Amino acid sequence: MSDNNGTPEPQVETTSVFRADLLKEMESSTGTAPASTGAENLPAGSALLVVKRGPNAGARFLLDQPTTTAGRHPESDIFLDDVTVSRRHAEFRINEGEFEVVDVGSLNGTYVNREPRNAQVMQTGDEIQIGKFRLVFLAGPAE
């Protein structure tokens, strides 16, 4: 298996391709880059992402489902307010306890681990830049 087993909902929306200045702000953020290890240890087989800056900043969401879609979508588990309406910006796919980010937008330029990435293998401590706001991916509950 490889694809999301079920039905991804097709979306029609108009996305503007960003030519943004936020890359300068990313550079202003250059200082320390959090690094964590132990993602493959799997605390409870789950992982969470905390909004460090953004509309929902301060909230942490946990990925408990095998497929987590992010962006504006009626069925997106991770709802983030974009600058435009991103019907499909990124999805986090959980396969055998491993987390992969697949960017299905590249519209703003998805940065995963602070770098533009179309497909990413997630690690704890990974920083995801969605628009001009950022999410920090952390290992989930160790309950």
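Start at 1 and count along the chain as shown; that gives each residue its number.
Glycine is treated like the rest: Cβ placed from N, Cα and C.
As written in Swiss-Prot, here are the features:
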MUTAGEN   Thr14 to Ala  Inhibition of growth on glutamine and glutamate degradation
DOMAIN    68-117  domain 'FHA'
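According to DSSP, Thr14 (mutagenesis position) is assigned to coil rather than to any helix or strand. Long-range neighbours of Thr14 (mutagenesis position) (same chain, six or more residues apart, CB within less than 8 Å of its CB): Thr84, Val85.
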